[PDB]
Structure formats: C-alpha cells, structure tokens
Amino acid sequence: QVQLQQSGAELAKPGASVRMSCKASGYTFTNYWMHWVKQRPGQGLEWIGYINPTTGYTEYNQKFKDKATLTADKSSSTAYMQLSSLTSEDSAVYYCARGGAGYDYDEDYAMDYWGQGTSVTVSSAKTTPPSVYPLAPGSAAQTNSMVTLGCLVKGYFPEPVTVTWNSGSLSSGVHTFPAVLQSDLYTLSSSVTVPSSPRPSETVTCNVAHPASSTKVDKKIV
Amino acid sequence: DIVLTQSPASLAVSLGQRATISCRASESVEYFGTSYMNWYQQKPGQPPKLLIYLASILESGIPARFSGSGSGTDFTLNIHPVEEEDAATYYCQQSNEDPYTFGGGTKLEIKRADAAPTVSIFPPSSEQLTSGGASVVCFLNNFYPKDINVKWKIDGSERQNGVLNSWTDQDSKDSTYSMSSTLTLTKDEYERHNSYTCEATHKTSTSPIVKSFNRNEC
Amino acid sequence: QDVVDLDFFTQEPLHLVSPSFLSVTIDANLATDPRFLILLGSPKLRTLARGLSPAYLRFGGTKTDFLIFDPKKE
Amino acid sequence: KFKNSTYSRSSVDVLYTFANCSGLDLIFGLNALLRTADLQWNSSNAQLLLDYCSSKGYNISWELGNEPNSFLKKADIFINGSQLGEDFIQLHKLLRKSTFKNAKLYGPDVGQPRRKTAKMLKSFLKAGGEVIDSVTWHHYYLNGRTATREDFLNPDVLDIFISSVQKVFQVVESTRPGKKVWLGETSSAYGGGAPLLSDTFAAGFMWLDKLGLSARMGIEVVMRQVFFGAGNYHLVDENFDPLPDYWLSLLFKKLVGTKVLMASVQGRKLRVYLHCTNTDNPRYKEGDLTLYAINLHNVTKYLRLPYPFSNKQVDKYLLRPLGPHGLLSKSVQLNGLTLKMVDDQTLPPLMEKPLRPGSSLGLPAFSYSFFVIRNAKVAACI
Ligand SMILES: *[C@@H]1O[C@H](CO[C@@H]2O[C@@H](C)[C@@H](O)[C@@H](O)[C@@H]2O)[C@@H](O)[C@H](O)[C@H]1NC(C)=O
Ligand SMILES: *[C@@H]1O[C@H](CO)[C@@H](O)[C@H](O)[C@H]1NC(C)=O
Ligand SMILES: *[C@@H]1O[C@H](CO)[C@@H](O)[C@H](O)[C@H]1NC(C)=O
Ligand SMILES: *[C@@H]1O[C@H](CO)[C@@H](O)[C@H](O)[C@H]1NC(C)=O
C-alpha cells in the first residue's frame, strides 16, 4: 500500500556524516512533496524541510539549514537526507512524510503517510553484542498457575534489539521493557504470562536479535 | 515561525468521556478563508498519523469521533467517546507558511479503574553467574495509576545503590502501566546473601506487596 | 491524427502590452567582476543589446542587498 | 553567504552608458538591508546615489530590495510587508524632491507566490501600494541543480506558471485593483540556471510559452534573467556569442505587436498565441496577425487557420536547432539557415519563408514557429 520505508538505524561517530534513505511505494513518487521530521528521544517533534521530486523546490528549517541536505532520486522512487557535523543534538529519530498533491508550494497543506523513522546515534563508544539470560525459577513450576517467564538482555550497544517469545508466537502476553543506558551500554528485559499447562510439556524460547553486531540468539527457559 | 503552543500538556480523561485538547498559535493560521491546522497522533513507539487537516477535515481511516474546530489562532481537537487506543501524544501543526511549526504535544492518559500490580521476582541465570555478574529482576505488571515504589531488600536490609528501573508507556489494550526493576551485584555480593526481597508500594494495597526468594533454591 | 484545426478570437484586443514587454536583466553580482568596465564597454555586446531596444535593463539579484555605493571609490 | 561590497561613481557611469548607448531604460535596485535602529530603512546611502545621478542628468527608474521574502534566509533579518511598504513611501518622498521628480518606482520584487510570499506582497501593497508604478515579482519553473531535459518539455511544468500568475492577480485585485503587474526577474531554473538546458534551444519552450501566457493573462513587462552573466540562463554567453533564446527574443521583437488576441486548439502539448503583427516591420501592414506556436508532440503537426484566414498568404518563421545536439544545441536555424551575427556590429536579417496560400502550417516535433498572416485586414489591429 502507500508506504515509505526508511534506512536501517545508524550508529555513526561524532563530527562525521550520514545518509538516510526513504523509499516510497504505492503511488507516483514524483507527484508528492516529501517532508522530513526530527524527534529528539521522547522530547517532542520538529519539521526539517520538504522537497518536490519533479521540480526540485527545497525549503528548509532555519535551524536545520546548515546541517540538512534533502535530495530526491526520480529514477528509483527514493528520497535522501544528509546530516553533517553530527553532535548529540542530532541523536534522534528522523521521519520522512508525504502529502503534497502537485508541484507548487501552495499545493502542500498536510503530511499524509509517514516512514518508520531512522534512529541515529552519535557517540564514538564501541559496538557490543548482548548477553541473553533466561528468567524463570531454577526449574519452572507447574504450580505456577499462570506461568510468567522472562528474558534479560544485558551489555549491548547500540540500539535496537528485537525481542519475541516463541518465534513470533506468544503474542499479547508480552511486556518488553524500555532499555535504560548503563554509562556505555544498554540493558532491557521482557516477560510473558501463559497457562499452567504449557510450561511442563512445551518449551519457551525468547528470540533476541542484535543487527548491529549481527547476532541472533534463542534462549530456552528451563 | 508561527509559535505553536499546546494548552494541556498531559490530561487524564475517563474512558467514555470527551477529551478536549487546545492548540494556539502566534500570528494567525488562515489564508483566504481556510485555516491551515493539522492534528497527528504519535502512538507510543510509532510514527504520528494524520487525524484532521485544514482544522475540520477527518482524514481516511480516522473514526467519526475525532473532531476539529476553531479558526484564526484558536483550535480544538475533541474525542467523544474516549477509547483505550486513544492514549497517545497529540500534535497540532501549522501548514500556513514555510517554515512549518509543531506544537509541544498533549499526552492523553486513560482513567481506568485502579488495578493492583502483578509483581514477580526472578533469580540470576545459571550462565550469568558463571560470568561473574548477578542480576535479580522484579516485574510489576498491569497496575494503575502510574505511580509506584520498589524497595529492594537483601536479608532485611534495604538496597538503594545498584538498581535500574523502567516504566512502559500506557498499554493501548488494558490501559495499564508496567514496570521492570532490576538489581545488579558482582559475584561475592550475591553469594554472601540468602534472601532477596522485592517490595512494591502502590495505592491499591494498604501495605506493600512483597515477593522474595532464597539463594537455597533449586 | 496529425490534422489540427484552430479557432481564433480577433474581435477586440484582450490586453495591451508595453512596447518594452520583453525586457532583460544584468545580475547585480556582475559588478563584483574586476572587468565590469571592459565587459559592458564591448561594442559587440552593445550591438546585441541595441537589438532588444525598446526594453528595460534591470540591474538586480541577490547581491542587490549586499551592494554599497562608495562615492570615494573610483 | 554574500558579504557587502562597495561600488563607485565609475561603475554607475559604466552601467548607465551601456543602457543609454544600447537604447535601454535602466531600472536600478537599491539596497533595502541598510537599516536604522528602529529597523527602518537608512535612506542615506540611497540619498548619495540619487544626488550623484541627479547631478549627471541620468534618467533612471528605481526598485528597493530583491526577494525580501528571503531576507531572513540570506541576512538573518526579517522585514514584514508593512514596513517594506513604509520604506517605499520614504523612497517615493526622496524621488519627488529630486531633479527627476517624475522617475518611476517599482517593487517589491518578491519571489513566486507561495503563501508566505503572498502575505508579504498583500501587506506591502496595502502599506506602500500607492507609491509604486508597477508590482514586480519573480518566477522560475525549476531548481537549476536538479532540472531535467523532460522537465523543460513537460506541459504540466509549463502550466504551473498559470496558477502563479493567477495568484499574483488575486492579491493585487484585493489591494490595488488595476495596478500593472510586471515580471521583474524570471527564467527557467533558479540558482544560476540548469547547465546544458537553460542555455540551449530547449530553454526556448519555457521562454516563448512564458511570453505568450504573460501577455494573454495581463502581465505588461517580462524581464529575462539574465542578458549576460555567470548563470546558464543568459541570452548571451561569456564570449559575447548569442544563444538560441537571444535569437528567439529578437524574432519575437521583430514580429509580435502590442495588441494581444487569442488562439486555441479544439482538442496541452500544442500551445498557441496570437497578437497583431508589429506594424513597424516595413514588410507588413495594419491589420496583419502574428501567430506563434509550440509543438511538444513527438511528431510533426499541421495547423489549419479558421475562416476568413484560411487562404491568406502566410510567412513562416520556423526555429529548429542546428544538429547534432538537437534540443541541447546552442545553435539555431531559421527556415533551414543557421543564425549567426554577420560581424561584431551587425545582426543578420531574419528571412521569412512565404508559404502557399491555402496550405496547412507544418510544425515539426519539438519545435516553435511564428507565422505572419498577410492581408488579414483585422479591424482590431488598425
Ligand atoms: C511518443 O509519445 C507517446 C505518447 O503518445 C502521445 O499521445 C498521442 C495521442 C499522440 O498525440 C502522440 O504524438 C503523443 O506523443 C509515447 O508513449 C511514445 O513512446 C512516443 N514515441 C516516440 C516516437 O518516442
Ligand atoms: C544611517 O547611516 C548614517 C551614516 O552612516 C549614520 O550617521 C546614521 O546614524 C544612520 N541612521 C540612523 C538614524 O541610525
Ligand atoms: C512590522 O515590523 C515592525 C518593526 O520592523 C513592527 O513594529 C510592526 O509591529 C510590524 N507590523 C506588523 C503588524 O507586521
Ligand atoms: C526621462 O524622464 C522624464 C521625466 O522624469 C520622462 O518624461 C521621459 O520620457 C524620460 N525618458 C525616457 C527614455 O523614459
């Protein structure tokens, strides 16, 4: 369907630069204005600039003008944004929107469909794979009437991590907790409620994924 | 650079009742006779999505209950009734000129009935121990309101240094809050003790909810 | 097809444009060229310019608002 | 980016003499970013210039500021339309107290009508509209950096000019109805032009269409950016050699008269304009018509004139690029004859091709032509 897919999360170092992507699909790419919006980590939301892919009309935010370079690419229905002289101020989530039927400025009034956002992280602190630890009693008890088990992910950099419980199974009992920073590393944990009957005769294995280090880890709860 | 100021910054509203968010602006958001205001909805970990454009026009997929009014500089979002999903940060954005500005953001709590925390405590993993580090996890789930206090106890002595906490955003399904308290020790602090207690002080209980384990446990 | 019929309206003039309708500019920034005098002094250029008479010549551009007249400069 | 620069009496004499000697009427843009404490305009540097020009007996018209909608971006200073209007009033007072009290004043030289620009213009005209002789605005179709060949040939691109013009009139008719409206700076692509496009035969579709539309919609004067310069949207290149748009402009001047009429196809990619013929051309007489047409189709099209002009003697003036570079050529042919200045002081004659009376008018793929209808004896033209 109408759909913008942005690049993978980038863990670039200070003073350096990076190119974010935002492929569009489900509509004629060139007939719509693409805006770019910045979200400081849970601190609010702000517009950066829009660009028409046929004409070439760019208008930036005074604040972001010397930092941001919006470029289109007619050939491949793709859009880009370059970010230079990166500081911790630039560590944030960047969304790519849409919504302007036409080619002229006055034809954009609102942003219709949005991207998933790209987390950009700026510290030269190194990249470390997580350690996944299974959480149950020493041996889980069928006594536990709703069996609630956990998965602790400790000592990783950088964000993010993908946590699931039974290969995407076990939806709707999942409490995956916000990672809190430990000076140089991140750490999070999840837990899931299930009946008495599954634990004893059925395995429970939470599926962890850390793309930055390229690690997929399955951990059986015993 | 019309200044967008969003009157309530958070509001708890009761499921079924009407929620009324204000947005104000510097200057005026009206060219010819059309008022260029835009309302979005950032769900917790999700991108905003357009609700209402040009102050009073409901985008597609958007339920008939969200309703924009106002003009000039005074704009008002109105949800009626309030449902569980509606919990989010709501943003009002001006389209009236370049550059576009964005309001601060008004967050919506749902006033669910009080609920008691489903506390749980887990011992350090076999593997973690062998590595030289020990971490005791305590999950307090599905409570409301958001306010809560975890007091870690080690053989009856309160541990205040070495704990890491984390609250989830308001659940969109049951409208509850969850939390995860983790205490971390080196080896030779863990082996030193037997009982580890996770105590949780909530409005629901007269007196704290207590969950515990002894190191002598198989 | 390749067959095209036209309809004309010739009953009254719809607008009356200036004889100088088509006019031209010189970018203000050209005045920062050290050779400004040599360039605009070109007989070749003046022949071409004359071709476009009658017209306005607008001297302007972004540099308009960063140009300062100094009556002591030569 | 830009820092302040000084200019001299000498520079002023160079510019003036170039204009005077070429039979051109000079419009000089004054610096609007010279400001007092109260953010009013410091008229003083202007006063010095005016006195100098007055003392030389120079016949000059005036503007104040360029793209004021951009002052914030360019100089970190914001001047609202109101104040800019007040500043123009102050310039008007100075002009009326000068040796040339009947000098003309134009402004505000705003960019194309986005909402921000259209609010600045409206507020300017309310405040200062009484003292300007014409309203000036600027238009470009594209960004020079990104423009493509297909953009220069796309009727959907050409057509956006229309709504820009309409929007300007909507502002002016709400504030100063009947004030004349001028394109004060205009071309294909902003930021110095699009290379190998703004300087070629292909640039002509945009340029001729603009002229046609402008005249048809009520614009009185159109000022091409630039005549000569660093930008690729120049009519004359760095070696003082004319480019296809120059030749197109020269032909337009020779043939096209001031009274604007209307032509229309019965069917977007075939564009058609009609004026009285320039009667100052000794070859033609009162009552003759000049049609001009643009073919953006990928095949030749054949035009048939309506009664009573079906069987008139017609002179064709068909422009096509000299190969091999097709629409990206910097050389052009008129009726198969390459156009080149005879020498440094001498333009070539522009030679018609008389057609058979009663023949259809051929317009090849991706070309443009003028056609003079002789003995049209149209009453409106006399
Ligand atoms: C020529 O353009 C084609 C599109 O056709 C256009 O519409 C019809 C009605 C005719 O008027 C035709 O002249 C128009 O150009 C393209 O699909 C096609 O690929 C093109 N062919 C060539 C020779 O390039
Ligand atoms: C304008 O400039 C003049 C000369 O540079 C200066 O003396 C004057 O104080 C300025 N105007 C005001 C009122 O600031
Ligand atoms: C315009 O700007 C002046 C100062 O430059 C300020 O005093 C005035 O209030 C402004 N007017 C409006 C309403 O834009
Ligand atoms: C010169 O100025 C006077 C009035 O200021 C005007 O009447 C005359 O026509 C001007 N010359 C030109 C070439 O416009």
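Since chain D takes its numbers from Swiss-Prot, the residues it shows come out as 159-425, 429-543.
Quick check of the header: X-ray crystallography, 3.5 Å.
Cβ coordinates are placed from backbone N, Cα and C, and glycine is handled just like the others.
According to Swiss-Prot, the features are:
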type     : residues        : note
ACT_SITE : D:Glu225        : active site, proton donor
ACT_SITE : D:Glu343        : active site, nucleophile
MUTAGEN  : D:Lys161 to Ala : Two-fold increase in the level of secretion upon addition of GS-modified heparin. No association with GS-modified heparin; when associated with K-161
MUTAGEN  : D:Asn200 to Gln : Faster electrophoretic migration typical of a size reduction and partial decrease in secretion. Larger size reduction; when associated with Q-162; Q-178; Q-217; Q-238 and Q-459
MUTAGEN  : D:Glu225 to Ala : Loss of heparanase activity. No effect on HPSE-mediated cell adhesion
MUTAGEN  : D:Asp367 to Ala : Strong decrease in heparanase activity
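Here the features listed in Swiss-Prot are placed on the structure.
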{"residue": "D:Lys161", "record": "mutagenesis position", "contacts (Cβ under 8 Å, 6+ apart)": "none"}
{"residue": "D:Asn200", "record": "mutagenesis position", "contacts (Cβ under 8 Å, 6+ apart)": "D:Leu192, D:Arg193, D:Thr194"}
{"residue": "D:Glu225", "record": "mutagenesis position", "contacts (Cβ under 8 Å, 6+ apart)": "D:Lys232, D:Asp267, D:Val268, D:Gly269, D:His296"}
{"residue": "D:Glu343", "record": "active site, nucleophile", "contacts (Cβ under 8 Å, 6+ apart)": "D:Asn224, D:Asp267, D:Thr294, D:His296, D:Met381, D:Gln383"}
{"residue": "D:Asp367", "record": "mutagenesis position", "contacts (Cβ under 8 Å, 6+ apart)": "D:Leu316, D:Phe319, D:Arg432, D:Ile455"}
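Secondary structure from DSSP puts D:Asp367 (mutagenesis position) in a helix.
Listed mutagenesis positions: D:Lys161, D:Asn200, D:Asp367. Those with a CB atom under 6 Å from ligand 2: D:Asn200. D:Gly425 and D:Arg429 bracket a stretch of 3 residues that the deposited model omits, and the distance between their Cα atoms is 8 Å.
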